There are 2 protein chains.
Amino acid sequence: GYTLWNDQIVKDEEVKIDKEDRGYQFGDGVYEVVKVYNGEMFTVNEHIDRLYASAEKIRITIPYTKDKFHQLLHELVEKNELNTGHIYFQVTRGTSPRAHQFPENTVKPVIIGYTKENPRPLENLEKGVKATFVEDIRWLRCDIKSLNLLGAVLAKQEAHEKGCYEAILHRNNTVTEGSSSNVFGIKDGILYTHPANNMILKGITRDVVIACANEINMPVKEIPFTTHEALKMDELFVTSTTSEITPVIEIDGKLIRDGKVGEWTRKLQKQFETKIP
Amino acid sequence: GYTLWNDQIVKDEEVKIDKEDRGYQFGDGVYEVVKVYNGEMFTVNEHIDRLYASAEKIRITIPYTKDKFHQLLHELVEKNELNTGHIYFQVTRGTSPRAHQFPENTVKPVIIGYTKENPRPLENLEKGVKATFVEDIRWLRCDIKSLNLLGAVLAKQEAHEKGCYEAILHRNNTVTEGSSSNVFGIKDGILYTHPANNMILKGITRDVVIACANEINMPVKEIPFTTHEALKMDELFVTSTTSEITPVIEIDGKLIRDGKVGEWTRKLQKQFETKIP
Ligand SMILES: Cc1ncc(COP(=O)(O)O)c(C=O)c1O
Ligand SMILES: Cc1ncc(COP(=O)(O)O)c(C=O)c1O
């Protein structure tokens, strides 16, 4: 297919990464994932704003305007003829002779983007999934969506080995987020989720869902809950651009209530469907 | 020059990294740096053991024996005719379609190694350097020498901006290590340094310096000290493969004792000089 490589869309075969690309040596870069439904990009400007905010937090200056980036992404979906699936794209600080401090010569960032045809997870949204708790050993700036993803790679592998779809992370028993999702709990019609500070990533699906909840007039409290309280909830689900609102029906052998998708989760999925192209 | 690419030494321009190399998308790999003095690799068996141990802690299986690995490093130094400088080499989990969990299939690890000419930092050892305190925000598995180095590049940039050579990190008021070195304080003829647990990397120069202290009968206490205690030390210095024993004579505008390199730091540097090729 075709890959975005800085500001060109080339055949896949044509892109080559340097060994001293700082993204390969220090994970020094940021990224995003955008879902495409029937050829249209969902919340693409929101994701581009978060890419440039992640980049500013670690002082990378992306060399293109945000509107040029949106057009390049539109081009990439066309050439690859993507119908339903996603676009992955990342930015690294550039390739420079290995050193920890920023390149003294101003080097240009390297941008890579490509598509994958991938249907909606309908069986999971319908039936729900199993999850497991994992201690959060990640760094303290989880608000940046960076390529330093080793804490999340090891947590998701632990989950996959226990036959679970996702790992719910926690710092001394306060649930923060999932290895690649935000985590919500429902108790007595109220929506709970961890506040967006440096302990979590402020997910765009998370904020779409908090908006959907204000639209069905469901109260939202952004206060953290524990692993113990998570197990006492009436309903639980995880959110991300690729898993949408995926019900969690069981954690570590314990059923969440009766092991069935709850009523408020079905109400939030129906409201989320009105936002899809 | 020539680069080691998996088990072949090829010309630098032949090496191609893939955009779905897990080292590029997740920082999912481990690395080592080995100093070479006058064509001779210093403590190369200790660095290879620490590479295989870092790879095991995150379950990457290196496909070669330590002995084939040692031969490959040796060929690399002579193909490049390196006199004094260093070898850098890293291993990643491999190229696989992007997903956080390990390849369910079986993928081979990608190995990269290359050299850089670089003389000893003699002015620093003689004169000493300035340092700054920076809070440690890194993940909790700092005992693994992994490619997730973004907390360290940000600390090192901050130090460089203040005109300092190194950032001394501290977590809960306690000095842990530098962004790319270990830290030692001397008071009343006793050597102090933080214990090697998950908060620091157990540096190979750290262990060579502790051996120097044993040989000249200087007491070593592997006990944590606070930043205020650090400022009250009679002497201070930092260690790493490329900076050896660099005296620290000032931190954030406050002199360590008289601001001159101390007596015991000098007799530790004399002892280190007898270990060197
Ligand atoms: C660590 C982390 N938290 C939360 C999320 C959810 O973000 P989004 O809804 O923007 O995809 C993700 C993205 O997958 C993530 O990687
Ligand atoms: C974080 C950190 N601590 C300590 C060290 C010093 O270790 P060594 O003596 O093995 O080079 C390093 C070396 O790169 C390092 O990156």
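We number chain B the way Swiss-Prot does; in order, the residues shown are 2-278.
The header says X-ray crystallography, 1.9 Å.
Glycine too: its Cβ is placed from the backbone N, Cα and C atoms.
Look at Swiss-Prot and you will find B:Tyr32, B:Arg99, B:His101 tagged as substrate binding site. The Cβ of B:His101 (substrate binding site) lies under 8 Å from the Cβ of B:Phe27, each on the same chain and at least six residues away in sequence.
With a cut-off of 8 Å between CB atoms and residues at least 6 apart in sequence, the same chain places B:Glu33, B:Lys146, B:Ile205 near B:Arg51 (pyridoxal 5'-phosphate binding site), listed in sequence order. Look at B:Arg51 (pyridoxal 5'-phosphate binding site): DSSP puts it in a helix. If you look up Swiss-Prot, you'll see B:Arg51, B:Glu178 marked as pyridoxal 5'-phosphate binding site.
The feature active site, proton acceptor is assigned by Swiss-Prot to B:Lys146, with experimental evidence given as support.
Secondary structure from DSSP puts B:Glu178 (mutagenesis position) in a beta strand. Here the residue is the original one, but Swiss-Prot notes a mutagenesis experiment at this spot, B:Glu178 to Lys: Loss of transaminase activity and small gain in racemase activity.
The mutagenesis experiment B:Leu202 to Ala is recorded by Swiss-Prot, whose note states: Inactivates enzyme. DSSP assigns B:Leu202 (mutagenesis position) to coil, not to a helix or a strand.
Proximity to chain A (Cβ-Cβ under 8 A) holds for B:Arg99, B:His101 out of the recorded positions B:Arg51, B:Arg99, B:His101, B:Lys146, B:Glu178.
Listed in sequence order, the recorded positions among B:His101, B:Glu178, B:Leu202 whose CB lies under 6 angstroms from an atom of ligand 2 come out as B:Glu178, B:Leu202.
Sequence-distant contacts of B:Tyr32 (substrate binding site), defined by Cβ-Cβ distance under 8 angstroms and a gap of at least six in the same chain, are B:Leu52, B:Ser55, B:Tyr89, B:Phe90, B:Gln91, B:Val92, B:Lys146, B:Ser147, B:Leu148. B:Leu202 (mutagenesis position) and B:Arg99 (substrate binding site) are 29 Å apart (CA-CA, integer value). Candidate recorded positions: B:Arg99, B:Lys146. Fewest other C-beta atoms within 10 angstroms, B:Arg99. Counting only the Cα atoms, the space from B:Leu202 (mutagenesis position) to B:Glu178 (mutagenesis position) is about 8 angstrom. Close to B:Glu178 (mutagenesis position) in the fold, though at least 6 residues off in sequence, lie B:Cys143, B:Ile169, B:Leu170, B:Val184, B:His195, B:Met200, B:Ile201, B:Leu202, B:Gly204, each with a CB less than 8 Å from its CB.
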